[PDB]
Amino acid sequence: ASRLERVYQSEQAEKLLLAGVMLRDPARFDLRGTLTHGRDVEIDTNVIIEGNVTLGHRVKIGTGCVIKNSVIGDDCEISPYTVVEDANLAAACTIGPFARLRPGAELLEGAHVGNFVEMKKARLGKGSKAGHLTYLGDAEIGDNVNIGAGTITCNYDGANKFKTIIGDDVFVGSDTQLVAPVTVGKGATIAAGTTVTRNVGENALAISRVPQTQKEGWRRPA
Amino acid sequence: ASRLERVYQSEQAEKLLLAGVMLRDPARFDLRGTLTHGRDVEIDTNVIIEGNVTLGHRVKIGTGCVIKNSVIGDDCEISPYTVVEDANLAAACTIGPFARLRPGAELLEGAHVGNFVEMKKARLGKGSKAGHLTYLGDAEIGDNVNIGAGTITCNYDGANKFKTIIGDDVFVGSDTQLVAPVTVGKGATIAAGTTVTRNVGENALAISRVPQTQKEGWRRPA
Amino acid sequence: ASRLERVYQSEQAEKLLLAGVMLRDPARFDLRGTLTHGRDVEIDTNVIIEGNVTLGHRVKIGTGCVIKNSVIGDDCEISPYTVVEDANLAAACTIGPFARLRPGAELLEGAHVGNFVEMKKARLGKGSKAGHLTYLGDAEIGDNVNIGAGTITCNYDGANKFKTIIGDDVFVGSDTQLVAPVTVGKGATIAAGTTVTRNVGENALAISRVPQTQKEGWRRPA
Ligand SMILES: COc1cc(OC)c(S(=O)(=O)N(c2ccccc2)c2ccc(N)cc2)cc1NC(=O)CCC(=O)O
Ligand SMILES: COc1cc(OC)c(S(=O)(=O)N(c2ccccc2)c2ccc(N)cc2)cc1NC(=O)CCC(=O)O
Ligand SMILES: COc1cc(OC)c(S(=O)(=O)N(c2ccccc2)c2ccc(N)cc2)cc1NC(=O)CCC(=O)O
C-alpha cells in the first residue's frame with residue numbers, strides 16, 4: 001500500500017546517498033522508475049524523478065522539480081519548480097525556475113530557458129536563450145539566438161500544426177508572434193511586437209509597427 | 001501548538017488512507033478544513049487542501065497543488081503546482097501545471113487550462129482550451145473555443161471591471177487583447193496579435209495588423 | 001553528510017519555534033544561512049530560507065517559497081511558490097503566487113506583484129501593481145501605477161541594457177512593450193497593445209493601434 005511504497009522510496013534514497021548523490025532531504029525525494037547519474041550530482045528537496053532518467057556529472061536540481069524520461073547533460077542547473085518531460089539537455093544548460101519542458105524539448109550546449117517558458121517539440125540551439133514568458137512549439141531555433149520575453153510560436157491553426165525555423169544569430173524582439181510555418185534567416189532581427197507572417201531574409205529586419213502617437217490631457221474614466 | 005496541529009494532520013491523512021484515498025506520502029499532506037471524495041482518488045506529495053473541498057471519482061492531484069473551497073468533478077486531472085481557489089471543475093477537466101484558478105473560475109466538461117494561465121470570475125466552456133500564458137478575468141467563454149497562447153482580457157480600466165463574452169466555436173489567435181466590454185460571435189476567428197476593441201460578428205474574422213515589411217542588411221548595435 | 005546537515009535543520013526549526021515563529025511543519029523547513037524575524041511570523045510548508053534574511057512582524061510566507069538574501073517588511077504576504085532573491089519589500093506588500101523577484105527588485109509600501117511576474121533591478125512604487133504575466137527589468141515605476149497584464153520592458157538590445165522610467169499615476173494597458181530607454185510622464189495612459197518607442201508626456205495617452213476590421217463568412221482551415 002501507500003506505506004509500503006513509501007518505504008521503498010526510503011530505500012532508493014538511501015542507495016542514492018551511498019552511490020554518491022547529494023540529496024538534501026532523503027525523506028523528501030521520490031524515484032518512480034530508474035535513475036542513472038554521474039558524480040557530484042546535487043538534488044534538493046521535493047524532487048520527483050519519473051520513468052527512465054539519466055543525469056551527467058555535476059548536475060544540480062533545485063527544489064520541487066519533476067523530471068520524467070529525460071536526459072540531462074553534465075553541469076546542467078535545473079532551478080526550482082521546473083517540470084521536464086521527455087526532454088534532452090546538452091551540457092551546461094540552465095533552465096527555470098518555473099520552466100516547463102514538454103516532450104521533444106531539445107536544448108543544445110549552454111542553452112538557457114527562464115521563468116514562465118514552455119517548450120514542446122522544439123530545439124533551442126547552442127548558447128541560445130528564451131528567458132521569459134514564452135511558448136516555443138514545433139520549432140527549430142539555431143545557435144546564439146535571443147528569444148525575447150513574450151515570444152510565441154503560433155503553431156496550431158485549429159486543424160494542424162506547423163513548423164517555425166529560426167536561423168543562427170537571430171534577435172527576436174519581445175512579444176513577437178511567429179506565425180507558422182515561417183523561416184527567419186541567419187542574422188535577422190525581429191522588432192519587438194512584430195507579427196511575423198512572412199519569411200525573413202538573412203541579415204534583414206522584420207517589422208510590423210504602427211508609429212506611436214500621443215493625445216494630450218487625456219483623462220481616464222473616473 | 002505547531003507539533004499538536006501536525007499530529008492532527010497525520011490523523012487526517014491516516015483516515016483518508018483508510019477511506020480509500022491514495023496519498024503518495026501521508027507525511028506530506030495537509031488538510032485544513034474538510035474533504036469529501038469519491039473512489040480511486042490519487043493525491044501526490046505536498047498537496048494542501050483548505051476550506052471545504054469536494055472531489056469526484058478518479059480525481060488525480062499532482063505534486064504541490066493547493067485546492068481551497070473548490071468542487072472537482074469526476075476524472076479531473078490537476079497537474080503539479082496548480083493553485084485552485086473557490087473554483088468549480090466539471091468532469092474530465094485537465095488543468096496545470098502552473099495554473100492559477102481564482103474565485104469564480106468555472107470550467108465545463110472536458111475544459112483544459114495549461115501552464116502560466118490565470119482565471120478569475122471566468123467560465124470556460126465544454127471542450128474549450130486555454131493552454132498557455134493567458135489571463136481570463138470577468139469572461140464568459142463558450143464551448144469548443146480555442147484561447148491562443150498569450151490571450152488577455154483587458155477587464156479593468158483603472159475604475160471598473162467589464163465583461164468579455166466569447167461565443168461557441170471561436171478561435172482566438174495568439175497574443176490577442178480582448179478589450180472589455182466586448183462580444184465575439186459564435187464561429188468567429190480573431191487573428192493572432194489582434195487588439196479587439198469592437199464586437200465581432202458570427203463567422204467573421206477580426207484583425208488589426210500592420211503588413212510585415214523588411215529592411216535589408218540591418219545591423220544591430222555592437 | 002546529508003543526514004547530519006538534516007539534523008542541523010531540525011535544530012534550527014526547533015529554535016525558531018521556541019523563538020515564536022509559527023512553522024506549519026518543522027520537518028518541512030530549511031534555513032541555509034541566518035534568519036532574523038519579528039513577532040507573529042507564519043511560515044508554511046517547504047519554505048527555504050537562504051543567505052541572510054530578515055523578516056518584519058506578521059509576515060506570512062506561503063507554501064514552497066524560496067527567499068534568499070532579502071529584506072521583508074512588516075505585514076508582507078508572500079503567496080505560494082514565490083522565489084525571492086536579493087530583494088527588498090517595504091511594509092504591506094503582497095507578492096505571488098508564482099512570482100519571481102530577482103536581485104535589485106525593490107517594492108515600496110503596499111506594492112502588489114501577481115502570478116507569472118518577473119522583476120529584476122526594478123523598483124515598484126507605493127500602492128503600485130503588476131498583477132500578471134509581466135517582465136520588469138531595469139525599471140523605475142512610480143507610485144499608484146497600474147502595470148497591466150502582459151507588460152514587458154524591452155531592456156536588452158543584444159548588447160547593452162537600458163532603463164525604463166514610469167512616473168506616478170500611470171496606467172499601462174495590457175500587453176504593452178516599453179522599449180527602453182523610455183520615460184512615461186506622471187498621469188499618462190498607455191493603450192493596451194502599445195509599442196512604446198518614444199517618451200510619453202505627463203497626462204498624455206500613448207497609442208500605436210491599427211483600427212479593428214472584420215471580414216464576413218471567414219472559414220478556418222478544415
Ligand atoms: C533596448 O532593447 C530593445 C531596444 C529596441 O529598440 C531600440 C528594440 S526594437 O525591437 O524596437 N529594435 C531593435 C532590435 C534589436 C536591436 C536594436 C533595436 C528596433 C527595430 C527597428 C527600429 N526601427 C528601431 C528599433 C528591442 C529591444 N529589446 C528587446 O526586444 C528585448 C528582447 C528580450 O527580451 O531579450
Ligand atoms: C499555424 O497557426 C496559425 C496560423 C495563422 O495564420 C496562418 C494564424 S492567424 O491568426 O494569422 N490567421 C489564422 C487564424 C486561424 C486559422 C487560420 C489562420 C490568419 C488570419 C487572417 C489572415 N489574413 C491570415 C491568417 C494563427 C495561428 N495560430 C494561432 O494563433 C495559435 C493559437 C494558439 O495558441 O492555440
Ligand atoms: C476595460 O479595460 C480597458 C479598457 C480599455 O479601453 C476601453 C483599455 S485601452 O487601453 O484600450 N484604453 C483605455 C485605457 C485606460 C482607461 C480607459 C481606456 C483606451 C485608450 C485609447 C482609446 N482611444 C480607447 C481606449 C484598456 C483596458 N484595460 C487594460 O488595459 C487592463 C490593464 C490591466 O491588466 O490592469
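Numbers here mean position along the shown chain, with the first residue as 1.
Including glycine, each Cβ sits where the backbone N, Cα and C put it.
Taken from Swiss-Prot, the feature active site, proton acceptor covers C:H132. Residues or ranges marked as acetyl-CoA binding site in Swiss-Prot: C:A149, C:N155, C:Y156, C:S174, C:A192, C:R209. For the mutagenesis result C:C65 to A (Swiss-Prot position 296), the note given in Swiss-Prot is No effect. Looking at Swiss-Prot, you'll find the mutagenesis C:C76 to A (Swiss-Prot position 307) noted as follows: 1350-fold decrease in acetyltransferase activity. According to Swiss-Prot, the mutagenesis experiment C:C93 to A (Swiss-Prot position 324) carries the following note: 8-fold decrease in acetyltransferase activity. Listed in Swiss-Prot as a mutagenesis experiment, C:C154 to A (Swiss-Prot position 385) is described as follows: No effect.
Taking 8 Å as the upper bound (exclusive) on CB-CB distance to chain B, the mutagenesis positions C:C65, C:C76, C:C154 give none. Those recorded positions from the list C:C76, C:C93, C:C154, C:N155, C:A192 that have a Cβ under 8 Å from chain A Cβ atoms: C:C154.
Close to ligand 3, meaning a Cβ under 6 Å from one of its atoms, are these of the recorded positions C:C65, C:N155, C:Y156, C:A192: C:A192. In this structure, none of the recorded positions from C:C93, C:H132, C:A149, C:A192, C:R209 has a C-beta falling under 6 Å of any atom of ligand 1.
Here the binding-site residues are C:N155, C:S174; the one with the fewest Cβ atoms within 10 Å of its Cβ is C:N155.
Sequence-distant contacts (6 or more apart, same chain, Cβ under 8 Å) of the residue listed as 'active site, proton acceptor' comprise C:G114, C:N115, C:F116, C:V117, C:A149, C:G150. In the three-state DSSP scheme, C:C76 (mutagenesis position) falls into the coil class. Rounded to a whole value, the Cα-Cα separation of C:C93 (mutagenesis position) and C:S174 (acetyl-CoA binding site) is 22 Å. A straight line from the CA of C:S174 (acetyl-CoA binding site) to the CA of C:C154 (mutagenesis position) spans 15 Å. With every protein chain in view, the residue among the recorded positions C:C65, C:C76, C:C93, C:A149, C:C154 whose Cβ has the most Cβ partners within 10 Å turns out to be C:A149. Cα to Cα, C:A192 (acetyl-CoA binding site) and C:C65 (mutagenesis position) are separated by 32 Å. Spatially close to C:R209 (acetyl-CoA binding site) yet at least six residues away along the chain are C:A191, C:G193, C:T194, judged by Cβ distances under 8 angstroms.
Once the Cα atoms of C:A149, C:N155, C:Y156, C:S174, C:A192, C:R209, the listed binders of acetyl-CoA, are compared pairwise, the greatest separation found is 24 Å. Counting every protein chain shown, the Cβ of C:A192 (acetyl-CoA binding site) has 25 other Cβ atoms within 10 Å. In sequence order, C:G137, C:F162 are the residues near C:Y156 (acetyl-CoA binding site), counting only same-chain partners six or more apart with C-beta under 8 A. Looking at C:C65 (mutagenesis position) and C:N155 (acetyl-CoA binding site), their Cα atoms lie 27 Å from each other. The two recorded residues C:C154 (mutagenesis position) and C:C76 (mutagenesis position) have their Cα atoms spaced 29 Å from each other.
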